[PDB]
Amino acid sequence: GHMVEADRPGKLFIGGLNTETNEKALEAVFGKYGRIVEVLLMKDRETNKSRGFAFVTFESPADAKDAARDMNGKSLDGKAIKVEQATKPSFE
């Protein structure tokens with residue numbers, strides 16, 4: 001057909017995290033802004049500790065954007081966490 005609907009910034013980018021977290025707990029971090037259907041934790045290789053960064057996705061891009069408009073630059077369990085938009089509006 002015609003299609004000009006190809007934008008969906010449903011991805012976010014998290015930093016500053018704990019070492020002893022899991023994806024089920026990230027549901028409690030961000031799901032309240034607009035529901036999650038995909039979480040990606042990422043870990044070390046030394047001794048399986050979590051690293052101080054992870055990835056969370058949302059069902060909708062309007063639910064993704066909002067999860068970075070309140071929760072950015074706060075504490076979480078006494079660590080200092082971050083959220084950013086890991087995109088740009090256009091790139092060519």
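Sequential numbering from 1, following the chain as shown.
For all residues, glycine too, the Cβ spot is worked out from N, Cα and C.
What Swiss-Prot records for 10-88 is domain 'RRM', and it gives sequence analysis as the kind of evidence.
Listed in sequence order, the same-chain residues six or more apart from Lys24 (mutagenesis position) with CB atoms under 8 A from its CB number zero; the list is none. Under its mutagenesis annotations, Swiss-Prot gives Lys24 to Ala (Swiss-Prot position 22) the following note: Promotes cell proliferation. Inhibits transcriptional up-regulation of the TXNIP promoter.
Counted with DSSP, the domain 'RRM' (10-88) comes out as 17 helix, 23 strand, 39 coil.
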